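Engineer: Before anything else, here's the structure in question.
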Amino acid sequence: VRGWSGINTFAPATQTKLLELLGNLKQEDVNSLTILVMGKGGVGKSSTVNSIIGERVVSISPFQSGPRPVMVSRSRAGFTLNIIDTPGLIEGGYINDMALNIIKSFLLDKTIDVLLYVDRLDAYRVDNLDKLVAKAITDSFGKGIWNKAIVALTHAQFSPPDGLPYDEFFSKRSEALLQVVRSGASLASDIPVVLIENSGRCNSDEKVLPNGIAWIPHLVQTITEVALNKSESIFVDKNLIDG
Amino acid sequence: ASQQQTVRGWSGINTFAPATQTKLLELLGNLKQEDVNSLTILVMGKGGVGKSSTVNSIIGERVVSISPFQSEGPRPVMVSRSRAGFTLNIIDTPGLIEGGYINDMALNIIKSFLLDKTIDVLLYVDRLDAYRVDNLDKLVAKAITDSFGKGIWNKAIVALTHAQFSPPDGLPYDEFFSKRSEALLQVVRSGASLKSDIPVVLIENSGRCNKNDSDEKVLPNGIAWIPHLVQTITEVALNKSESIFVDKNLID
Ligand SMILES: Nc1nc2c(ncn2[C@@H]2O[C@H](COP(=O)(O)OP(=O)(O)NP(=O)(O)O)[C@@H](O)[C@H]2O)c(=O)[nH]1
Ligand SMILES: Nc1nc2c(ncn2[C@@H]2O[C@H](COP(=O)(O)OP(=O)(O)NP(=O)(O)O)[C@@H](O)[C@H]2O)c(=O)[nH]1
Ligand SMILES: [Mg+2]
Ligand SMILES: [Mg+2]
């Protein structure tokens, strides 16, 4: 709706890729695409929204949260990107029901093309709190949503602890989390994990992770692949919420 | 005449940078000097914050296990060492928070395990690079107060780990440290039902920590963290509050 000026801030190799990635969504009569960003938080939702958009579109508090949700919309090459930032779902050791019901009621009649479930890469645990969140997502929008889901781990410019190589650490935390979201949602198929450094930078031109991958292209690429799998999208009716 | 005394202690110290051992040897005299012949340090916190790593750092030996994913270990380990007449005992403990809630199995064995021991210092442990503070933290403060009294906090030191941290958005290290501290002392005090000391010290347990020219581990703020810590321990050891004795009355 407002024009995607943010891409201009990206690297030319990233600009070229996003215009090509946006190109083959256009090629498939995919013109809009709505992404819902949900999680925990203070785990980098807003920041991720901001990195995608290419500018500071959502408030990031370094110290306490909130309950906004926002959709920001940016057109380019005839394609329109809607991202929804949303409050963290957890309060103390419980879901914040008010906050969930707001997300829901703000989504009333919108269409979730891709859900971006955000957590930190550099956490050392999973537990009922992670389970509850996957539970809340599934009860709100159905188990069908997880086929249009991607898990994004932020603080990806981590170097692990006691000499654990970067991949081992990564690989163990991906399963740790994938197992427990799969549990709370009750569930294969995919379901993709991408890495994210909102840092800002970051080490072509655009900005690689400590395993070689350029993540902004990689995330929009994963967003296109999850956007084109079928699958279908999820139309958030007044129906679905009472589930 | 001469005897063959037997004693525990402390090969760990020899592994510090020289400049650091010197300070530590000095502080231990400071303690002996005021007739403080042993210290028991109780180390408590949320899980996965570096309680064990810190105990390993202070003792300067892998004596307690490390857990990058996992927990695992649900019972206290005490490590005890000596030098020149002084005995250091340090109690590592399991994270008191699990899932949403306090873990009273964890908690209860901590309590049982401390009976008849005396707590000279409480090392409340947390991460520096956490952005949020909520009731889970406050539940932890409350659980400690409940278990030991508002008096334990006169022997509290709060110790934030992963100190080698470049704060986001260019916010300067000290400014971050200060807001994190302010926010956490607030919520400890709230759950603690208090209202300093409470000193806050930073910790970076990593091998790859930066070093000053004397090969001491340094914070980005320029301070040699280990001596600084041992020194805060000493000031609290020597402040004018009572150590905490663990009766049945205290823990019930
Ligand atoms: N180093 C680093 N810091 C990050 C990253 N993502 C977020 N942060 C930092 O973590 C803090 C929280 O980010 P934010 O986007 O507000 O997270 P949130 O999940 O939206 N918080 P809330 O849920 O309360 O709205 C900020 O200080 C931000 O800079 C990342 O990839 N790397
Ligand atoms: N970079 C860095 N990692 C640290 C630091 N302290 C601890 N860690 C890492 O954080 C993880 C947790 O350490 P650990 O000592 O088990 O924490 P804990 O508080 O004892 N956890 P638990 O409650 O399970 O016993 C380990 O991977 C360890 O390597 C620190 O100062 N810096
Ligand atoms: Mg946010
Ligand atoms: Mg431990």
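Swiss-Prot numbering applies to chain A: residues 8-72, 74-195, 201-216, 220-259, in that order.
Per deposition record, X-ray crystallography, 2.8 Å.
Heads up, the Cβ atoms here are built off N, Cα and C, so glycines get one too.
OK, Swiss-Prot features for this one:
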type	residues	note
MUTAGEN	A:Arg128 to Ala	No dimerization and reduced GTPase activity
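Are these features on the surface or tucked inside, and what touches them?
Structural biologist: In three-state terms derived from DSSP, A:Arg128 (mutagenesis position) belongs to an extended strand segment. Every protein chain considered, the tally of other Cβ atoms within 10 Å of the Cβ of A:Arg128 (mutagenesis position) stands at 23.
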Engineer: Quick one: 5 residues missing from A:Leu195 to A:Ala201, so how many Å between their CAs?
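Structural biologist: Here the endpoints' Cα atoms lie 7 Å from each other.
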Engineer: Could you tell me the whole-number distance in angstrom separating the Cα atoms of A:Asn216 and A:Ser220, on either side of the 3 residues that were not modelled?
Structural biologist: 9
